[PDB]
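Asks: Structure provided below as structure tokens; questions to follow.
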Amino acid sequence: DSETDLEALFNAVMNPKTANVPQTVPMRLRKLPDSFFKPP
Amino acid sequence: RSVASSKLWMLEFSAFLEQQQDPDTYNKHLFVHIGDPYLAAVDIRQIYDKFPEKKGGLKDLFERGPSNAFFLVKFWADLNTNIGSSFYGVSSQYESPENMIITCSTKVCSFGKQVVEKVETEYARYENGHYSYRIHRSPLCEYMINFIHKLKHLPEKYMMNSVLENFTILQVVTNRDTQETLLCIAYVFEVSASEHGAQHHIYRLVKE
Ligand SMILES: *C(=O)CCCCCCCCCCCCC
């Protein structure tokens, strides 16, 4: 496997049943300002 | 002077698609653009995993300082494009009190791992009691062009944002001779949903 694989990155989202990428904490769930998710 | 340390200020930053309609006609689409305000603070520890680690990585760079050189930019990118060949470019402008030879390094990352790096060296031009540095119409690498094309061919915007969740860019501007970090900018992306176009928030990166 390769974390920098561009096809795998897009495949993970297009075809989630075959997703093979690192699992991460979404930005939404991190300790960040509300403005981070609310555009001006 | 938002994106500015004590020694360098980035006045302008833009990524664009330029299309030639006919020999005398060009259309330019801005994907993202930046052009004494108070900038909110973000704990840099919250973003370390999204950028390269080890020596020369974000943590190492931040710890070496200066702390006032470190910024996080959140873009809402405008991906609403159209269609003579086209040109994908990046332009940016800087100002300094000092006459320096500067190096601009841009790393594009996936899951915090470097995929590509672009490196440019820039010399100073004297301007109105200061020095200006300009990177004009720097060609966007093929990886980024492919990335953009793949993004647009995703069925829904929620898919675009899902991909962007793990896509980052780290910009490091350095004094070539002294290796001092003049500016370090971390870039995070979502797609713009608004009809008003591309938008951004700029944050100061802090330790604790
Ligand atoms: C290759 O040369 C890497 C250079 C990266 C320059 C950064 C350009 C920023 C691209 C923003 C486009 C938005 C896509 C979601």
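Here chain B follows Swiss-Prot for its numbers: 217-251, 259-306, 310-434, in order, are the residues you see.
The way this entry was determined, per its header, is X-ray crystallography, 2.0 Å.
In case you wondered, yes, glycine gets a Cβ from its N, Cα and C as well.
From Swiss-Prot, for reference:
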MUTAGEN   B:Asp266 to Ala  Reduced transforming ability
MUTAGEN   B:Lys297 to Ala  Important loss of interaction with YAP1 and complete loss of transforming ability
MUTAGEN   B:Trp299 to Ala  Important loss of interaction with YAP1 and complete loss of transforming ability
MUTAGEN   B:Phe337 to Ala  Reduced interaction with YAP1
MUTAGEN   B:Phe373 to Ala  Reduced transforming ability
MUTAGEN   B:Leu380 to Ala  Reduced transforming ability
MUTAGEN   B:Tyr429 to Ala or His  Loss of interaction with YAP1 and also activation by YAP1
MUTAGEN   B:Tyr429 to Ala  Important loss of interaction with YAP1 and complete loss of transforming ability
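In the displayed structure, how are the listed features positioned relative to their neighbours?
Replies: Within the same chain, residues at least 6 positions away in sequence whose Cβ sits under 8 Å from that of B:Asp266 (mutagenesis position) are B:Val432, B:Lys433, B:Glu434.
Counting every protein chain shown, the number of other Cβ atoms lying within 10 Å of the Cβ of B:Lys297 (mutagenesis position) is 22.
Cβ-based neighbour count (10 Å, all protein chains) for B:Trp299 (mutagenesis position) stands at 21.
Its Cβ taken as reference, B:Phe337 (mutagenesis position) is surrounded by 18 other Cβ atoms within 10 Å in the chains shown.
In sequence order, B:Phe393 constitute the residues six or more apart from B:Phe373 (mutagenesis position) in its chain with CB-CB distances below 8 Å.
Applying an 8 A CB threshold to same-chain residues 6+ apart, the list for B:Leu380 (mutagenesis position) reads B:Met386, B:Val389.
All protein chains included, B:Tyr429 (mutagenesis position) registers 23 other Cβ atoms within 10 Å of its own Cβ.
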Asks: If I take the alpha carbons of B:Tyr429 (mutagenesis position) and B:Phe337 (mutagenesis position), what is the distance between them in whole Å?
Replies: 21
Asks: Can you tell me the CA-to-CA distance separating B:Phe337 (mutagenesis position) and B:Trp299 (mutagenesis position), as a whole number of Å?
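Replies: So the alpha carbons of B:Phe337 (mutagenesis position) and B:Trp299 (mutagenesis position) sit roughly 19 Å from each other.
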